Every structure is written in structure tokens, then in C-alpha cells.
Amino acid sequence: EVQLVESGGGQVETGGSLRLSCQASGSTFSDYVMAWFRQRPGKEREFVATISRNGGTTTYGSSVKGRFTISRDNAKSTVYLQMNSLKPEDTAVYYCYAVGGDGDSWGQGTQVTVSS
Amino acid sequence: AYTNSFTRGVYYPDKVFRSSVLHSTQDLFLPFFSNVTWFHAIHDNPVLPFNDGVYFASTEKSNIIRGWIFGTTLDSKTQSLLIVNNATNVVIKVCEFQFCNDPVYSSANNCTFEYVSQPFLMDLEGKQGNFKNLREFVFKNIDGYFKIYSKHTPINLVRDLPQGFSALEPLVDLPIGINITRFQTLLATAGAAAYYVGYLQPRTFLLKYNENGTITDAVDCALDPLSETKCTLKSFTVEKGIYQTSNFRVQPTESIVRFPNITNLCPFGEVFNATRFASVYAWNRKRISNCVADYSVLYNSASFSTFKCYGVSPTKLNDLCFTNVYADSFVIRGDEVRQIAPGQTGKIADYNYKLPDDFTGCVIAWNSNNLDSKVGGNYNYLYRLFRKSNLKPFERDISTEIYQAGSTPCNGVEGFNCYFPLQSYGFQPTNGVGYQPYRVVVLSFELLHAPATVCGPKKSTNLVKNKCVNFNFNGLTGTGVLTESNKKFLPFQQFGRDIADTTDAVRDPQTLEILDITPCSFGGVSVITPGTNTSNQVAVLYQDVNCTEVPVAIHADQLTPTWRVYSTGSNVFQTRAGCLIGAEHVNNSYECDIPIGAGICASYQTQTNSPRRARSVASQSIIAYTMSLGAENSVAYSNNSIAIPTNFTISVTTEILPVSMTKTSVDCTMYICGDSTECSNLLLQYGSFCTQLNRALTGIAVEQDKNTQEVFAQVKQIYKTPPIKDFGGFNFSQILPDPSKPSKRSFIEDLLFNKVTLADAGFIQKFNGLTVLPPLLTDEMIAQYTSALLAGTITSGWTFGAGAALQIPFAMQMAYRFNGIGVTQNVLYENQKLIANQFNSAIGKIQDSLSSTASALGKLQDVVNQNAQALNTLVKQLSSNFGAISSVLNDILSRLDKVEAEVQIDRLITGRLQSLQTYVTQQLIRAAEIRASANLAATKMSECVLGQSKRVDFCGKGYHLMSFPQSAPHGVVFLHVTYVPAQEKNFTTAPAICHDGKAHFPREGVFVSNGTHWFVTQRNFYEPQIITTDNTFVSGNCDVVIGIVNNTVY
């Protein structure tokens, strides 16, 4: 009942924004650290950003980081990743990776397309 | 053909002209009843392997036999050996002759040894006496010592190897060092003389002897079983007795009829088969319920490309109940398989999951580039190299370590700013070695906590259900059975003991995995032998065996072919205590004899079925029936009928009770230290035990003095027998001491102190620390005391234990013994001559037994033997190294320097100390029970002899009249009179008669009736007298009882 169902992902045109959700339907979400991952077609997957357990620290990526926006909501137990500041380099299926409990946590895998 | 080596295999392993005492030796011994290969004709003699032991024996009519040749190849290629007889002198050549298929000097080469002595003997032992000669030879190689034995043993039965015995003492030797494997027979052939070939074994004889330094006894260990009373039971002349033999014991029996047929389940598979496991970083952590895998099927599976175990060999499969198991799953790099080892060195080994510096039972891996690696490449795993918290073992650091300090130039923020430990790992199905993803876990165990009983949910006593391989490779070095189990379960996994370390098995959710321990096959060996003396037929008991399962090490057959050793007999039976391989089980139920178990005995008569039947049961076999004390001898209801005796019978026995040790003290220091500065100072340094032990030994010494004194000072002052021995017609003739013969023992007692096996374990015998202080009362003083005993018993009355001895007859002494047992002295004053005849004739014939019956006094001889074994196991325990380089003292004092010598001698002493304390504690137990024996001996003498006690089954069976004491070296003999009426004839009686309205009852008598009249008589003697008012009384009136009748009184 901790099976991570990823969601939120979908078609997004360049310059838009998307909210991302992912649920361990019927079990915890909050203190699992979130860490999405982009996998480019024909290329190698690359680190983007993550969060802290406490929620206070939104430890984003190494490069310019203010593009992606993250939050946890206890009332519904899913991620609220407000994607922003697109570049065409983010068209990828991402991984929920609720590293708490079972680290490499997945089970659906939601895809966001950064269209033109 | 195949002929037994019935008595062939016994010899002298070294220089021992021993005599009549019990001792063992452990060397290369030929098995008994060992089948021998005949080579009489070509139809000359095919070459045979040495087998680390061979036998030979010639049975020639005339001088034909030449020598032999020994060696590996018997050729110039390898160092060999030669044996030649010149009829003038024997020589031995270690030479390398060119191998001739048929012999004798083909090519003399490299002749390192030469020797000359008298020729090995031959004929007219074959012809002159009109018998022939059996020339046994013993050939042995131990440390190159070519152990050559021989003698002559003429026989007249050339049909096969007969019975009869001879010793075997050494002839010659060479310090060879050859590795002997094969051998040939040389003689300068369709019908050549008959001989034997018997293959030897490295075994452990016990050797018993005559008085002339010649062999008489030895036995077999896992062969003959007839002349395997053991490989150590001290005698060819064994008696009919069950003799435990060797520790290759048995396989199981049947049982009661409960049966399992219950299997349970549990989903362990996810632990290893969850095709979506966790990344090496986030090593997933599960423990699971009562559910296991038959890790044998995990061992013998090729699915695991890496079956690596750190600490437990994968051939230790059944008895694995492990307390805590923490499953830790993780992906691998293609080349890290070697790096999987506890306490390794490298990046991942201590920087992603460290097994610490301790063993890890089994870590199980296999390549899975099919279920994981995808055409695009499985793409979801990472590796943290060397940039983290250094990972104390068993740590799942799921923390994101962006920084270590946040300012240091090393990693920090300066120089490297975007560095991150979570470096991801990828691969492809077809990539090759180096990046092949093997499915890898960690199986770590705990210990020291598993009290339970549900590492057995099990059932199904069986014979066996599976192939011979790995039933139960536990009960260490392993053996067992396998079948299915029957119970329910709860959240613990993987551990329990049936009771207190009785580790059993690891249970199934799918598999079979049963022990309740499936057998270590069991304990039991109970070979039957009736004795080489009056028999030569054998069988074997196997305690607690299914007889269909070939009891010993199932069909081991790795030994010489023997119908008993090679278990295939159809002449079997199943007792409670297992199979009976040499049986003919019958339901005749005679008296018990040599016992088998639960009610199975043996030893029938010689014509049960056939003329070929012998005194030993069922010739060529041994029949063991169902035990019985015999049958019924029911007694019936007499209301008033009196089956009254008019006659009686008596018999005499032997009563045997030790009354001392062979009086022995032990100077504890001299026993141990042996007047040695090293041990003297060392024990002065060590404890105070020896003082206490010597106190106990002096206590037991003065104790046997006190035992001798109490058994022989029951009277204060001594009484010599009467001068003229004409006691009221009661002849004795045997028990009074010799009037003037040397040592003045009784004729019986002469015959005893001589008939006692004057060796008596040969024990004329002080060696070291030992001593025999002789007793207080000298042997002649015991004899004089027996004189006092008979003087009082037949000369003074009830009263020589009652103070001063009187001067009174035995005619009237027996008159008063009749008078005081409840039947008047009419008995002897009628029949003094007759009772005297019965009494003295019986007592005479009893001495015929005590003269013929050797070993019927086996309790005094037994105790002499127990002290013999006490001192003997004592000295052999003195011959126990116990932690030094050798059991000797002085050599290892000088062999090693000060510290090594002192510590090794310390170990030697401490051990031998402990052994002596154990000996003296066992000796004090023996001394307490033999104090009980001495008090019991003095008590028999006193109660039964000095007066006449009322004791039953203390001195004879029942009517106790008086008793008689005797003597011995360290024990005593006893014989006492046993009276029994007989000749029961029925006669009516009644508790009351009606006469003149009053009830009439007798004083000492009963109203016996002969059919129509009524008399008063006694109840062990039918004496008819008329019922009157002088010997009876009358009172009251006829009460309520069955049997009031007529025939009033006078």
C-alpha cells in the first residue's frame, strides 16, 4: 500500500508550467525525500534537484536552481512540484524516488514532455 | 574358495612373555574369521595386493616351499624386497631384480641389505609323525619394521583351516622404510599344496596368557563376530554373553503410528525473487516469518552464478537454525563480485555496504541482465564512491550529503562545488564482464539465542525416503533420513532447538526438510557369542534397527566378505531392540540365558531339530526366542484342606562377598612426583589435594584393617574345634581346619586357597607410588578365626556370638535348633542319623562343586579384577600424555628448556593429578560399597552364624536354622542351611468343632482330618494324635464361621 503511483506528468509546451504529484496510495508521503530525475532520449540521465525531509530545505540543483518549485502537503500526501522556467532539456520520464523506507522507489514512472 | 581365519590374526606385537593378566595393544592385527583366498592349483598363484596386511600359512606334506619377493613393482624399477630359504640359512634381499612372471635370481641389483640366520623350518613336521604341519607366517610393515612371525602348528585336518591355537613371536627384521603394496610367491602346479591368504588391519588387541609366557587370547573388532567378543575381551574361553563390540552401531527402527501429512507456506520468495529489488544505496531491509528455503536446493542450484559463503561450508545444510537474519538487497558492478567479502578494501565495499571483520554465512549472487537489463539499458541504480561518512558496518545512510564541511577546499565549497555522492550506475544486457549486473544480497546471522522446541514440526518415522546422498550431513560428520513434516507457524524465522542445543532442521514453506533428528543412525552393538570353548557358531544383535535396512552403516561392505559383516541373511528377526541378523526366531520360550533385549534370550539344547544342531543354538546361526522364567506352577484355594508335609528337602549354595581391597595405599606424591625435585617443588607450590587424598587412602587402609578385624573379631576370644570330630553323627570332614597340615586351612579351605586361580590376575606387584601393606590378621589368623567359627557353630550353641563358648554337643545343638524353629526335637531324636546323612552328604557334594566350579566365585575374583583394572587403568592413565609432547616426565624435563619444561610438566602433573583424584573418588565409592559389603559380611557371620537371625533371603531361602562362615584372599565364601518341606497330601480341617455346646480350639496344632476322623497335628509335620483336653483348650461356644462339623474331642 506504499506502491508509489506517480502522476502530474504530461505534455507541456516550452515556456509553460506543470504541477507534479506522486502517491504511495494508502500510506505515508510526507517525510520521504523527493528526488526527480530526467532521462533524455538518446542520452544519459541527469540530476535535477531534491528536497529535505523537514520540508524547510528545498535543496535544488547544482546549477541555476530557481527554475523548479517543490512542496509537500500532509492533507493529501503527494508531492506538489510546480515546474517553471522551461528549457527543452527536460522532456523526460521522472522518478518519484521516495528514498525513505525503500530508496529507489517507483512503480509507475510519470512522463513530462517539454514540447515546443 | 573362501575360508575363515578362525584363530589366525592373534600374535605378539612386541616383546611380551606375559602371564595370565589382562592388557591391551594397538597395532596392525589380522581380523578373525577373516576369509582367506585359496591358491592350490593353476586350474601357480595369482599376485595379490598387500592391503597394508597379509597372512600366510603352509600346509605341506613334504619340503617344497621356497621364499617370496616383496616390493612395489617387484621389478628393478622400484626398491623391492626378497625372501629366500637355502635349507642352510635364510637371507633377506632388498634388491631390485628384473620382474619375471614365473620364478629365482633374475638380475641382482642395488642390494642394500644382507642377513644370515638359521633356515625357516619345514618338513618332517609334515611327514615323520604321519600328520602334517601348519606353518603360520605374519608379515607386517610399520615404520619400515618388517614384522615377520612364524611357528609350526601340526594338524591332521587338511580339509580346511581347523581350530586349535598357537602363539606367534618374532624372527628377524630390517629397517627398510619401503612402501609395500604388492607381493609374489616363489617356488622352484595343478595340485600344489594348500595354503591361506588373510589381509590384516590396524587394530587393538587385548592379550591374555598362560603361566609360561605364551599367547592364549585376543579378539577381533568388526569382523569374526564369534571370536569378536570384542577386539578386547581377554579370552578365547569366553562364556555365553552379550558383548558390546564397536562404534559403527546401527540404523533406525519402526515406531508408534502417528503420521505428518501437513505442509504450510510463507512468501519468502520476494526476499530473493522480487524482480524489482532496491538500489545498492538503499539496501532494502526485511526479516520474515516462519518460512525457509531448503538451502541445499540453493546450494545445488546453477541459477546462482555466485554461491559464496563466508564461515559456513555449503555442505552443512540441515542443522541450520539461525537466530537473526537481516536481508540486505543491493545491485552490483560487473567486477565487484570478488570485492564482496567482510572487511574488504575498496570504494563500495566500505563506502556502500560494509560487512565488518566477522564471518557472513552465505552471500548469494547471480547475473540477471535478462530480468533487469533492458535493450535501452536498465538505468535505475547508483554508486557512492569515496565521499561520505565512511560507513560503519550495517548502516543505511539514506541522507543526502551535499557537503562534508561546506567551506574546506578538499570537497567543501571551494574548487568542487557541484560534487555529489549519488553517482548513478547504468548497464546493458549485452555488455560483458565488468558491468554485468549480478543480483546480490547480504545474509548476516546472529547466534547464542535459540531456546525452543519448534525447530521440529515433524513426524513420519520411516525406513528412508531419498537417495543415499546428504540425508542429514549433521550430527556432525553426518548421516540420516529425509521425509515430510506436519505443523503450523508464527512470525519467527530460522531458529530453534528441540531441547537445549538439539538443533534439528530448518522448516519448510515449500520443501521437505525434516529431522526430528533423522538418525545419526543410532547406538547399538550386541554381538552374541556362546564361547569358543563349546561352540564355533556366531550371530549378531543390532540394538534398535529396522532389520530391512542392513543395520551397520547400511551395507557398508567396504570390509572383508562375511555373512555376518556382509549383512544379507534371511535368517533374521525384529525385536524391540532391533534386527537380529543371525537369528532363527522361535516361540519356544525356555528359561532366559544370554540376553538380547526386552525379553529375548538364547542357549537351547543340542537336539532341538537336527543332528547337526549343537549345544550352541542353531549351528551356523544363533536362535534367540522370547524370554520366560518358564511357565506357571499355580497354587489353588484350600478352604480348610491341608496338603500337609511328611518329608522335606534341603540344598546348599555358595555366597560370595568381597571384604576388602587388595590392601593398597598410594603415596600421592611418589605416585605423581616420583621423588623428583621438579614435581616435589611444583606440588608444594600446587594446592593441598594430595594431602587430603592420602588421608582418604590411609582411611581406607585402616578401613580394610577394620573390615578384616570386624569380620574376624566378632568373638573376643578364640575357640579351637573339638579334638575328636564325632559330632552326634553329623560328619563335617571338610570345614574344620587342618589338625597338623601346613597352613591349617580347612580341607575345603585348602582347596579354595589353592583352587583360586593362583595367578589371581597374577598380581604378584608394586611399581611406583604403589604399596601393599599386608593386613592386620594374617591369613592363618583368618583361618584360626574360622576355627573359632566352627567351634561355636557346632560346639557351643546359639552362644559363641553370645560371649564365652560353652562345651555342648551338636546332636543336642541341632535338637535345640529344631526345638526353636517351631517343630519339636522329635525330628532328629527320631531321625538324627537320617538328617545327619542328608546334611553331611549334601555338604560333601557341595564341595565337589566348589572344586569343579571354577569362576563360580566370580565376585571375589571379580573384585580382585576390579582393583586390577583400577591400578591398570591407573597406570595406563599414567600413560596418558595429556598435553605434553609425551607422557614421560624426565625426558620433557630435559627435552625442553626451563619455562617449557616446567609448564609441560605442570600440565602432565595437573592431568595425572586429576586422574588420580578420579581414581580415588571411584575407589572411595567402591570403598563405601565394599564397606557395606564388609559390614554385610560381618552381619551374615554374626546374625546367621553367631546366633540365628530371623532374616529372610539373607542366608539362604527361607527357613533359617544356622549358618557357616568361610574365607578367601580378599573376600569370603559363605554357605548356610536352607530347609523346605515337601510331599503335600490333602487333608480336611476346621476352625471349630461343636461339642457339648462349647467351642474347641488347639494350642499348638490344627484339627486335621483324614477323611472320617479328626486329629491334631503340626503344620510342617503330620503327626496323628487324638484330640483331648490335655494338649488343647475349650472356651465359649461355636462362633460364626464356615466349617463347623462333628467328631468331638476326648
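The residues of chain B that appear here are 27-69, 80-139, 159-243, 259-834, 853-1138 by Swiss-Prot count, in order.
Technique stated in the header: electron microscopy, 3.9 Å.
Cβ from N, Cα, C; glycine included.
Under natural variants, Swiss-Prot gives B:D80 to A with this note: In strain: Beta/B.1.351. Quoted from Swiss-Prot for the published natural variant B:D138 to Y: In strain: Gamma/P.1. B:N234 to Q appears in Swiss-Prot as a published mutagenesis result, with the remark: Increased resistance to neutralizing antibodies. What Swiss-Prot records for B:334-527 is domain 'BetaCoV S1-CTD'. Under natural variants, Swiss-Prot gives B:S371 to F with this note: In strain: Omicron/BA.2, Omicron/BA.2.12.1, Omicron/BA.2.75, Omicron/BA.4, Omicron/BA.5, Omicron/BQ.1.1, Omicron/XBB.1.5, Omicron/EG.5.1. A mutagenesis experiment is reported in Swiss-Prot for this position, B:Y453 to F, and the note states: Decreased HLA binding to NF9 epitope. Increased binding affinity to human ACE2. Annotation of the published mutagenesis B:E484 to D in Swiss-Prot: Increased replication in human TMEM106B overexpressing cells; the original residue is retained in the structure shown. Swiss-Prot lists B:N501 to Y among its mutagenesis entries, and the accompanying note reads: Increased binding affinity to human ACE2. For the natural variant B:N679 to K, the note given by Swiss-Prot reads: In strain: Omicron/BA.1, Omicron/BA.2, Omicron/BA.2.12.1, Omicron/BA.4, Omicron/BA.5, Omicron/BQ.1.1, Omicron/XBB.1.5, Omicron/EG.5.1. Among the mutagenesis entries in Swiss-Prot is B:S680 to A, noted as: No effect on O-glycosylation by host GALNT1. Variant annotation in Swiss-Prot: B:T859 to N, described as In strain: Lambda/C.37; the structure shown retains the original residue. Swiss-Prot lists B:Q1071 to H among its natural variants, and the accompanying note reads: In strain: Kappa/B.1.617.1.
A gap of 41 Å separates the Cα atoms of B:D80 (variant position) and B:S680 (mutagenesis position). Highest Cβ count within 10 Å among the mutagenesis positions B:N234, B:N501: B:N501. The recorded positions B:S371, B:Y453, B:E484, B:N501, B:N679, B:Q1071 include none with a CA atom within 10 A of the CA of B:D138 (variant position). With the fewest other Cβ atoms inside 10 Å of its Cβ, the least crowded of the recorded positions B:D80, B:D138, B:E484 in this structure is B:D138. Classification of B:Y453 (mutagenesis position) by DSSP places it within a strand. Nearest in space to B:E484 (mutagenesis position), taking C-alpha to C-alpha distance over the recorded positions B:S371, B:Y453, B:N679, B:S680, is B:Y453.
Sequence-distant neighbours of B:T859 (variant position) (same chain, 6+ apart, CB under 8 A from its CB) are B:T734, B:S735, B:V736, B:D737. Among the recorded positions B:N234, B:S371, B:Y453, B:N501, the residue whose Cα lies closest in space to that of B:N679 (variant position) is B:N234. Straight-line distance between the Cα atoms of B:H69 and B:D80 is 9 Å, even though 10 residues between them have no modelled coordinates. Between B:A243 and B:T259, the deposited structure omits 15 residues, and the straight-line distance between their CA atoms comes to 10 Å.
Chain tracing stops at B:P139 and picks up again at B:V159, leaving 19 residues unmodelled; the C-alpha atoms of these two are 5 Å apart. The number of other Cβ atoms within 10 Å of the Cβ belonging to B:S680 (mutagenesis position), over all protein chains shown, comes to 10. Between B:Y453 (mutagenesis position) and B:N501 (mutagenesis position), the C-alpha separation comes to 18 Å.
Separation across the 18-residue hole in the deposited chain, B:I834 to B:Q853, is 5 Å (Cα atoms). The number of other Cβ atoms within 10 Å of the Cβ belonging to B:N679 (variant position), over all protein chains shown, comes to 11.
The recorded positions shown are B:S371, B:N501, B:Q1071; of these, the one with its CA atom nearest the CA of B:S680 (mutagenesis position) is B:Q1071. Comparing B:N234 (mutagenesis position) with B:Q1071 (variant position), their Cα atoms are 79 Å apart once rounded. The CA atom of B:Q1071 (variant position) is located 84 Å away from the CA atom of B:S371 (variant position).
Fewest other C-beta atoms within 10 angstroms, among the recorded positions B:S371, B:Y453, are seen around B:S371. Geometry remark: B:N501 (mutagenesis position) versus B:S371 (variant position), CA distance 25 Å.
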